[PDB]
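Participant: The structure is given below, and queries will be raised subsequently.
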Amino acid sequence: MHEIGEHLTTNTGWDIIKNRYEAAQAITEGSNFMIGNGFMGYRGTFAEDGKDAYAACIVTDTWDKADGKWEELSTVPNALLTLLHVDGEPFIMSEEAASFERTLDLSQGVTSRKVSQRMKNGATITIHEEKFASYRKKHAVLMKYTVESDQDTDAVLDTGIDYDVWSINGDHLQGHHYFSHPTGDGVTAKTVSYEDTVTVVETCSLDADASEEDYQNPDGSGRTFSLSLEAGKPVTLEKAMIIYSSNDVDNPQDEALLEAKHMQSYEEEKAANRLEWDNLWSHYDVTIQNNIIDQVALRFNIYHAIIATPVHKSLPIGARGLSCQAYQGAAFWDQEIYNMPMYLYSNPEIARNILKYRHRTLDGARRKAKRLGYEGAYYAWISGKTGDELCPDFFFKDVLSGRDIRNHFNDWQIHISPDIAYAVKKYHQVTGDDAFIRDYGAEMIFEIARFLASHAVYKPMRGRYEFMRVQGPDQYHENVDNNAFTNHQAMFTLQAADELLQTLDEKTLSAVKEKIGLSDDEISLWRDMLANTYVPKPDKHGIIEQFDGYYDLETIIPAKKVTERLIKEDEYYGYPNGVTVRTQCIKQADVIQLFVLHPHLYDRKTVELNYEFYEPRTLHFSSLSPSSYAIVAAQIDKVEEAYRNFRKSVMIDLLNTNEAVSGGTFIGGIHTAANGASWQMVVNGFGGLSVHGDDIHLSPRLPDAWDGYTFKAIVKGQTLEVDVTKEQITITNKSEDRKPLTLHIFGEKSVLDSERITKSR
Amino acid sequence: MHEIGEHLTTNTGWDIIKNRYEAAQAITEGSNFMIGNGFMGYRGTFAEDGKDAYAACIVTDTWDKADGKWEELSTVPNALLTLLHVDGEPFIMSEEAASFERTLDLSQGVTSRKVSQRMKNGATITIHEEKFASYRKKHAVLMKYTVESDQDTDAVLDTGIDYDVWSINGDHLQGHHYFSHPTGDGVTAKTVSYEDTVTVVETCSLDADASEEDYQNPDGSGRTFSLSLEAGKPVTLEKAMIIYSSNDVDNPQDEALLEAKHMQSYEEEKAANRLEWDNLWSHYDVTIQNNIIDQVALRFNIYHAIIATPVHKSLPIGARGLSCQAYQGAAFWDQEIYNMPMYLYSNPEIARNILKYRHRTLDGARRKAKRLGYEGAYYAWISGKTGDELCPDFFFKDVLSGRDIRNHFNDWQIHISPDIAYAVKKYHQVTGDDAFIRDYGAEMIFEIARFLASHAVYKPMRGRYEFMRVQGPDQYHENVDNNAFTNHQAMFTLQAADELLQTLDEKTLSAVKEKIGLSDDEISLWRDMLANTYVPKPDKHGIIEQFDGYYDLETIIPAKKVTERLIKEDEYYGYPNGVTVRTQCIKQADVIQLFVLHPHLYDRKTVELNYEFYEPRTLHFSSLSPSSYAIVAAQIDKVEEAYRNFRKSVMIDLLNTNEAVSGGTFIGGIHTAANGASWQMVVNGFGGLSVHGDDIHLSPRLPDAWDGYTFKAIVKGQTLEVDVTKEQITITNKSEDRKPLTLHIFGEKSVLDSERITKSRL
Ligand SMILES: OC[C@H]1CNC[C@@H](O)[C@@H]1O
Ligand SMILES: [Ca+2]
Ligand SMILES: [Ca+2]
């Protein structure tokens, strides 16, 4: 079957196809149809596109703060620009093109166009274009471009490097220096802020006879190939674009030239990329039985998560990946809570490396905490190269007055720290990797524990500790006390810290305590807090108050009615005076997020009552929200409702359902957290996969829209394949060598000794 | 020496005279020339004026919250409305009238108008009118209205009760019930929120022969008096307006009738009122020698504070007094900090009664604290009858969008509470009234310390207590930590509590400890706070940081430059996103306010450096501001600057230098804190009067604009008269039973003991 939406289809469940051109959606399409490989993102634009169509190659570890405010990745010269003129007429996409198809091939990250258009001289031109960012050679993105006419004609093919590229917050590169080489052009420039060196090398190759002349100017370089096309005789241009910076290698210019020198042909490079992708999908593919739309959407999200994940160096997964510069190519809490689970269970070394990135940027967290008068590690809200805070104090404008507003993402949204500590401990429970904990995880958890202890306030008349003046996952509400989510996360951290102290061997403990100056007095403080911290809990109707006083704010159900108070659509809705501030309308899961992370902590009736309470109060105006509600709905017998949220989360980018711009800030691009959560929705949500103590849990649910699903999950080195249909679950232990496991299925103990177990439901 | 400013003069230094009618200044003229007596305020309007001219009579203890949001005093039917017609033509002030003067006579709280205008039929009519609110008979305001023609002519005088009165936040009275009685009309109504009964009675007397005809409509009642005026023969109308509510007496309609019955003529009632005023002025007058402008401004200010102060019942001094409904007829911190000092030193029973008001409303402070998750006494920001918070969460609007903004005046501005414990202790030190402390004060101070201990946070890794997320006297900065003023006030309270714990008799201490459930755990928390609370102190430059991180906000000097960033003039300047928020611009005294309250705490050089640092960062956009800078400047050798601030301060109402309106809320009216502060600038400021333990201090300074000043202050029961001239200070003990006193003068020496000493001021 094939109809996904708009004018979008899939033929194989591995491909997304868009069969009408619409200039207005350029941007959503450049994001949705992009390619990349963790090193770069190349937007899915056409060969003749420049800044006006939002062409961009975003490159990791090119951070730059040219405008004095926003530190973000650089967009680099585009070595693939290719314009076609036919008898002096430019070939420009018409919404009435005789014939247009665009395809993203998820199985191998190859993005393509096939288009035919009648020119003014009467010739019909067909262009076949395809591009991929090599997963084998991370520094290379490659193009094959084929033009054919149905009529003998004069044409000009103009190809080169465009320096005049889209950059959201200023040009990041200056002092461009042209150079040539045996197969094409080069340019080397330096970054504006830190004067890092960036080189882009173009290779060029044309399989037809032509009059070629070069040109160089301040805006780009390239060459013009003058041809007569013969009717029905195709001409093919192959290109490679290669990027290196001094943050990658000592000599980027030469290393880029050396890369060019050893480049194979397009087809050979594509073959090797495909091998890489075969291996990627054998780790990550999740099958949904008999629902090809949902199968492709899931794969579209997973693919985006993959190409956004750096694996070549210790780098963050950006909250908009490498799709554009939005969100600064930087790690948010999204990285651990939304993007890490798929890796954790499917390829744990990547999860381990996510956390090693956080160990490596601990000094940045230490500087932020110190600068704000705390101790320990207060991780950055927005974390780039070093872990120093990239989130400005002034993220948004009040679009009514034109004045900056001050939001506290960067200094009151403290849960980022114990979120990380939570992820360390999960990584440990899932994998059994004690070494990670000894060499890295204990130091992190101890420093995060120390931070919590320096933030908390002790209230002597109440005899308890509290967490005042924070911002929780529901972004809209700032300056709240005892956010339930935050207090729970803080307690989890302290409990983990105490376990480690009582559980590590004395030589590890001594080395760690010594490294960070951990004293007996700090440890007593922690254990006093363990026993005496206020933690919001279910009240008499079973409801956990989201923060102190939340119950006193205006009830608005359905939440969305609050939009009637807006004066401009692009207002920021939250602090300090947005329409939601004095209301119980929340942006996204908050109390519900707590159950996603601690699914065994509250009984199912409590979860259910909180879901019923909070969901109608929830705007879902963050891409992170629907997946979190889906995961919880699935496990409290709200399976169809979970499915509808699944649908909302998986289509966020494909069907273009969010806003691009808010409070004068651009917030669009590919939704990486959602991309990552697509997997969790199937595996932890419907499947109900969790690891509690050394207990493994499954509670498979199934929406009516699907006949089944099947996924892989690795626990403690054992690879389990879980197959779920309407009447049964089967768990099979692949694993070169099996150890036995005890599983809890719908709460009942069952031993997976042997290879396989089947149970009804 | 005539000229104050606008078109304002004084003739004797006891009167304010305005000689141009200015319709556009209605709000200001009506406040400035009001009358009152602490039970009501009656705005300085003309007898023909109504709602459109902002006529109003504001009556204490008639609180009402008709709009669901603002609990304010009622304006009540106006029993003085009087329109004149002359051969059918109504008499209406024209800005261009043959001649006009209005006069407020401060010696006896009598406001008046004289006006002539030529009418269409060629007659020139002159109206002399005058009113006072009786200080002998607090429920009565009286009018004498005289009319004369230079030409025989028919006329009609229409007088009665206007129901259709100015109210800021909706109609507060309903169910108006018309009645008649021998000497005129009556109307009884009920209040909307609490259904208290309010009656107004009108008495009326005309000394000419006239044909009289009553009317009653749903907007009011009255009578026309048809007359035939003779050239040069005046006709006089006398009225009394009498008001009682069910909050004053069980039977207000009967009690109003009874007062009507025993009302003497206007002249008799005026003589009795003059007598009370003789007595008031002999308690409060402060002389300024050879500067009649400053002399009259001073008196204008003290007159306003006196009439704003209820002395008939345990009620608050409002922050706009009874001049209009603005600020709710209610006690702010202004009451203790700005209005009490004159009473403390001139008539301490009023100072005692102010504190008894705070004691009486302890339960409201206890409800507020409990409502917000605290313990003890969190006194209301805006306090009315019971002590419950009357300040809304949404006080102001963002005028750029029309939406409400939330300001935390009501639940982060915590200093109100230690301000009151401050005031209890100062009252104790000045009077020696140990009984007050035993029966009222100790309980208050204890509850306020218990509040502060529930507010404080302990920071275990810093090993100290802090006061987080407050708002200081500088209203513009909200959500600040460790406001200096606040933490110093909190320490002062904890210290007064610990002194009581250590010095009251066992019996009194047990009764108080038991009444409030004061445990020993609480008491060691207080002592632990005293040794371990963070208190911002002078830094290496001598500067005390206003609140944590204040030094990191934008420097703008002079502060007023910030106003260039305004999009509208009437935007609220402060929190959440006003022009001052991220700047060091402050609304009023804050660190400087601390020196005002604790003038012996830090040395002179520290005070000086803080003055120089903070003054140019200060907008002075609060009427509280200049008096506090005056008082400090005076005493660190900035006497002429002190005197400029004195001038800004005493002219605030007279010269109408402030706004009326800000962020969609009406904040105009008479500036009662400034009124009170006028006294302190002279006495505490130039005079340097303070009490430090058992030490009486004086440091008299003299600005160039004055040849001298003279004032009285009472300290530990002894009435001292202090005369200041260029070269000497004369102190005479005017007590009926003299007892000897120490006295430091410029930090030295003297034991008074004897009727009169003269020291060199050199
Ligand atoms: O006048 C009463 C209040 C007005 N706002 C600033 C406060 O300092 C003051 O008490
Ligand atoms: Ca819903
Ligand atoms: Ca100044």
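The chain as shown is numbered from 1 upward.
Placement of Cβ uses the backbone N, Cα and C atoms for every residue, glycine included.
Looking at Swiss-Prot, the entry for mutagenesis of B:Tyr327 to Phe says: Abolishes both phosphorylase and hydrolase activities. Residues annotated as glycerol binding site in Swiss-Prot: B:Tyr327, B:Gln328. For B:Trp333, B:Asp334, B:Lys587, B:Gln588, the entry in Swiss-Prot reads substrate binding site, with the evidence type experimental evidence. Record note (Swiss-Prot) on the mutagenesis of B:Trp381 to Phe: Impaired phosphorylase activity without affecting the hydrolase activity. According to Swiss-Prot, the mutagenesis experiment B:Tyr572 to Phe carries the annotation: Impairs both phosphorylase and hydrolase activities. For the mutagenesis of B:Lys587 to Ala, Swiss-Prot gives this note: Abolishes both phosphorylase and hydrolase activities. The structure shown keeps the original residue.
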Participant: Please list, in sequence order, every residue of the chain apart from B:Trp333, B:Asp334, B:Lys587, B:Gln588 whose Cβ lies within 8 Å of the Cβ centroid of the substrate site.
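Facilitator: These residues sit around the substrate site: B:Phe332, B:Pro473, B:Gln475, B:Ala589, B:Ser622, B:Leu624, B:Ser625, B:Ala673.
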Participant: Using C-alpha positions only, work out which of the mutagenesis positions B:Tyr327, B:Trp381, B:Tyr572, B:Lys587 is nearest to B:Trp333 (substrate binding site).
Facilitator: B:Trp381
Participant: Under 6 Å from ligand 1 by C-beta, which of these recorded positions make it: B:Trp333, B:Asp334, B:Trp381, B:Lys587? Sequence order, please.
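Facilitator: From B:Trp333, B:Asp334, B:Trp381, B:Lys587, counting a Cβ under 6 Å from ligand 1 as near, the near ones are B:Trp333, B:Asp334.
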Participant: How far is it from B:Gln328 (glycerol binding site) to B:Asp334 (substrate binding site), counting Cα to Cα, in Å?
Facilitator: 13
Participant: Can you give me the Cα-Cα distance between B:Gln588 (substrate binding site) and B:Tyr327 (mutagenesis position) in Å, rounded to a whole number?
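Facilitator: The separation of the Cα atoms works out to 18 Å.
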Participant: Is it possible to get the count of other C-beta atoms within 10 angstroms of the C-beta of B:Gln588 (substrate binding site)?
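Facilitator: For B:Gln588 (substrate binding site), the 10 Å Cβ neighbour count is 23.
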Participant: List the Cα distance (Å, whole number) between B:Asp334 (substrate binding site) and B:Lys587 (mutagenesis position).
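Facilitator: Rounded to a whole number, the Cα-Cα distance is 15 Å.
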Participant: With substrate as the bound species and B:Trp333, B:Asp334, B:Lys587, B:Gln588 as its recorded binding residues, calculate the greatest Cα-Cα distance and give it in Å as a whole number.
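Facilitator: Site span for substrate, by Cα atoms: 16 Å.
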Participant: When the Cα-Cα distance from B:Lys587 (mutagenesis position) is computed for each of the mutagenesis positions B:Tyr327, B:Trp381, B:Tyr572, which gives the smallest value?
Facilitator: B:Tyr572
Participant: In Å, rounded, how far does the Cα of B:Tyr327 (mutagenesis position) sit from the Cα of B:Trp381 (mutagenesis position)?
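Facilitator: If we compare the Cα positions of B:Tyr327 (mutagenesis position) and B:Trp381 (mutagenesis position), the gap is 11 Å.
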Participant: Would you mind reading off the Cα separation of B:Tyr572 (mutagenesis position) from B:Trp381 (mutagenesis position), to the nearest angstrom?
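Facilitator: Answer for this pair: 19 Å between alpha carbons.
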Participant: For B:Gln328 (glycerol binding site), what is the tally of other C-beta atoms lying within 10 angstroms of its C-beta?
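Facilitator: A count of 24.
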Participant: Counting across all protein chains present, how many other Cβ atoms fall within 10 Å of the Cβ of B:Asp334 (substrate binding site)?
Facilitator: 26
Participant: At a 10 Å cut-off from the C-beta of B:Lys587 (mutagenesis position), count the other C-beta atoms across all protein chains.
Facilitator: 22
Participant: Quick one: what's DSSP say for B:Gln588 (substrate binding site), helix, strand or coil?
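Facilitator: DSSP assigns B:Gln588 (substrate binding site) to coil.
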Participant: Under 8 Å between C-beta atoms and at least six apart in sequence, can you list the same-chain neighbours of B:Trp381 (mutagenesis position), or say none if there are none?
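Facilitator: In sequence order, the residues whose Cβ lies under 8 Å from that of B:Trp381 (mutagenesis position) (at least 6 apart) are B:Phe332, B:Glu389, B:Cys391, B:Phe409, B:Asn410, B:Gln413, B:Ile416.
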